[PDB]
Amino acid sequence: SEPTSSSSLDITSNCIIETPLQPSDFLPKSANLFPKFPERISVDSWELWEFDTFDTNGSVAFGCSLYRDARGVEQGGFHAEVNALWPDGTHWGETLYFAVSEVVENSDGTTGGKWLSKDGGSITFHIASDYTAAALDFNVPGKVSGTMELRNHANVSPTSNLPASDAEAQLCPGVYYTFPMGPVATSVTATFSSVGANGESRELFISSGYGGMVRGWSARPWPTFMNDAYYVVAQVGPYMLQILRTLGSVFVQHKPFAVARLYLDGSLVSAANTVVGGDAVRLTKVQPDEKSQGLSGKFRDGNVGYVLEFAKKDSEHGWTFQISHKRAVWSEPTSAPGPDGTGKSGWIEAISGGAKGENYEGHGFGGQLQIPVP
Amino acid sequence: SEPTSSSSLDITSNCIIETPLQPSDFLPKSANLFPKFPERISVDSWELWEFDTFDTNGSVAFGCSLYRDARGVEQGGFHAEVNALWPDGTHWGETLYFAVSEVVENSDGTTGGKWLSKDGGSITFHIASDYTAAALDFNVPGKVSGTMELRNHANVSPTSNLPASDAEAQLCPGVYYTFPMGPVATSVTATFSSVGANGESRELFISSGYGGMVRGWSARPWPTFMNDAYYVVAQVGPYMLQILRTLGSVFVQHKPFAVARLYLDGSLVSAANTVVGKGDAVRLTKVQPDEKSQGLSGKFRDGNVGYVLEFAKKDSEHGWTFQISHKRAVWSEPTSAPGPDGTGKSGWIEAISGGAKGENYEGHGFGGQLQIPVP
C-alpha cells in the first residue's frame, strides 16, 4: 500500500554528517524496522537489517546483512554482506555497495527496503505488518539473483515477545540488537553468476530452512563497545536459539555484553540481555586441547567452538548447548597478517544439548569476529 | 643362557665422563641390543630400549622406554619412562629412576636387561636370540608390577629386514634409531599402586594387542640435531607403520630427518631413512585445526591436531599416505618455563586412516611429539 513514512539516502547527496546524531527513540513492542537515523547517517552510526538461512542439515547456507553505516559509505555505498555455502564446501561471499538505500513503512503496516545501484541492480525486502513473514529479492547483475523468505508459524505472535523496554532491546546503553521475527522457517531460490573456479551455481533452501532475522542500530561504532563478537542462530531439536555475545574493548573497560533468546517449539522460554557475572547467558570458548571435534578459524582466535548456557533469573535449572565449528563459510582478515592477526570467520555450527537430561542435536549459522582494538 | 657379554653401569658410582665418547661400531644385520657405551657414558651419550603396547581399538596403552644417559644423575638413577592409559581416560605416567642398568648377551644369543634400584625394585627385559619375542617384568614397589610381551609372527624373519649398513640404521650421521622386531602382537598384565585418586588399578592387553620396539643410541646430544620430534607405531588395516621424524635445531641448519618402516600383510614394502626434499623417503606435514576438524591439540605452543605421513617410492608414483589425528591425550609435560612460546611433550593414541592412493583403511597408533626450546 501507500508509504506513510519514507527514509531515502543517496551517497551523491549529503547522506552523512561528520558529527554524532541521536537516533529516533526506541519504540516499545515494535519491531522498530523503520530507520532510526532517517534523514542522514552520522559519522559513526550504523543500522542493520539481517536475514540468514540454512538447510536443516547444515549442507547449504545463504545469508544477507543489509547495512547503512559510515564504514560502508566510506567504502563506496550502503552495503550488503552476502554469503552462500554449497554442499561440496564451495563458498561465495561478497560485500556489495549500493548508491541508494530506501526504507518505507506503508499504510498497511508492512515495511519495505530497497538497496539500489545506479545500474539498476538491487536487493529489496518486504516485511509483514505483524512481522511473521519477510521476503527478499536479489537482482544484482553478474553477482546473484533470486528470492529468500522467512516465515514465523508460532502460536504466540512475534509481537507478544517484542522488547518492552530499552533494557530488553539493548546489548548495552545505546546499542540496540533485536530478533523481532523469532523462530522462522526459511526458503531460498537463487542463482549466482560465478562460483568456485568459474560457472554459475543455483542454490535452493526448501521451506524447512532454519535461520533468523536481526534488526540492530546504534550511534556508537562497534570498536567503542567490542573487540570480539560471536553470533549464531540455530535449531536444536525443538529449541530455536539466537545470540550476539560481545567482549568489550578498552573503551568499555572490557565489559562483556549479550543479547540472547531461547524458544521451545515456538514459545519463548529464556530471554537474556546480560552475561553471567531477564535471564543471563554464559558463553565459554572451547580450545582444541580440550575437545577433539571442531574447526578453528584462520586467525589468532584458535577456539574450536563454544559452550552456551542459559541461566534462569528466578531459578537454578538452565539449558546448556555445546557448539562446535563444523564447516567454514567466510574468512577475512581484519588486521595485517601475523602471530596476532585478527579476522572474521563464518560457520555452519554443529550444536547439541538442552535442559538436564536432554541431548538434542541440530545446526546453526553464525560467525565470530575480532578487530585489533585493545 | 650363561652371559658372554656383560655391561653394568651404576650412575651413583662415577660412570659419567664430561667429554665425548665414541660408541662401539654398528653391527650390520644385528639388532645391536648390547650397549654401545658399555663401560662409561658421557654427558652427551644416550641409549634407548623401548617397548610400547596398545589394544586394537586404542582404548588402552602401556609403554616403557628404558634409557642410559646422564639426565637422571641428580635423581640417582637411569630413566625408565612408563605411561599407561585406561578406557575411561585415566593416565598414569612417571619417570622412574634406577641406579643400575645391566645388559647382558647370553651364550644362546638372547639379550637380558635389568634396571635395578637400591631398594630392590626392577624392570627387566629378555629378548629372543632371533628378535621374535621380547618379555618385560616390572617389579617397582608402590609404582607398577606386571608383565609385557611383544611377539613377531611374520613370515619373513626379523633378521631379514635388519639394516645392513650404517645408513639404513641411522636417523642421521651418528644417530642410530632402529625397529628390529618389526610387526608385533602384544599382551600386558599389570597393576599400578595409585592411579587417579590414591587407588590401585590393573591393566590388561591380550595376545591380540599392537605396539612396537625401538633400539636407538648416539654420542650426539638431542639439542645438537633436533628441537622437534614425532614418533608413532600403528596398525592401519593390513599396514604396520613405525616412524621417528625430527626437525633440526639450528646446529644442523634446521634439517629434517626420519627413520620409517611400512609393512603390508607382514612384509616390508617401504624402508625410508630420508625425507622427501638409499631406499624410499617420507614426508611428514603437521595438520592445523583450521584445516581438519577432528583431532586434539597438545597443551603447549605446538597446536597441530595431527599429521599427514607420506611414503614415497623411489622408482615410481606409487606411494602410501596416512592421515594421523590425535585421538586421546596420554602424557603431557613441559620442557621449558610456561608462557606463549612454552614447549612440551605430549603422548597420543592416534586415529590413522589411509594406505595406497584411493585407500581408506582405519586403525590406531601409539606415539608422541616433543619440542625443546633449542634455536
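Residues 2-278, 289-386, in that order, are what chain B shows, numbered as in Swiss-Prot.
Method on record in the header is X-ray crystallography, 2.0 Å.
Note that Cβ sites are derived from N, Cα and C of the backbone, with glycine treated the same way.
Summarising the annotation, Swiss-Prot assigns substrate binding site to B:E51, B:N84, B:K356 and lists experimental evidence as the type of evidence. All protein chains considered, the CB of B:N84 (substrate binding site) has 20 other CB atoms within 10 Å.
Record note (Swiss-Prot), mutagenesis B:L49 to A: Significantly decreases enzyme activity. The unchanged residue is displayed. For B:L49 (mutagenesis position), the Cβ neighbour count at a 10 Å cut-off comes to 18, with all displayed protein chains included.
Here the residue is the original one, while Swiss-Prot reports the published mutagenesis B:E51 to A with the comment Significantly decreases enzyme activity. Long-range neighbours of B:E51 (mutagenesis position) (same chain, six or more residues apart, CB within less than 8 Å of its CB): B:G64, B:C65, B:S66, B:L67, B:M214, B:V215, B:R216, B:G217.
Listed in Swiss-Prot is the mutagenesis experiment B:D53 to A, annotated as follows: Significantly decreases enzyme activity. In the structure as shown, the Cβ atom of B:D53 (mutagenesis position) sits within 10 Å of 27 other Cβ atoms.
With a 10 A radius on its CB, B:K356 (substrate binding site) counts 20 other CB atoms from all the protein chains. Note: none of the recorded positions B:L49, B:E51, B:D53, B:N84, B:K356 has a C-beta at a distance under 8 Å from a chain A C-beta. Within 8 Å of the centroid defined by the CB atoms of B:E51, B:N84, B:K356, the record's substrate site, lie the Cβ atoms of B:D53, B:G64, B:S66, B:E82, B:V341, B:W342, B:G358, B:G379, excluding the listed residues themselves. Across the structure, B:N84 (substrate binding site) and B:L49 (mutagenesis position) are spaced 16 Å apart at their Cα atoms. Secondary structure from DSSP puts B:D53 (mutagenesis position) in a beta strand.
Secondary structure at B:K356 (substrate binding site), as computed by DSSP, is strand.
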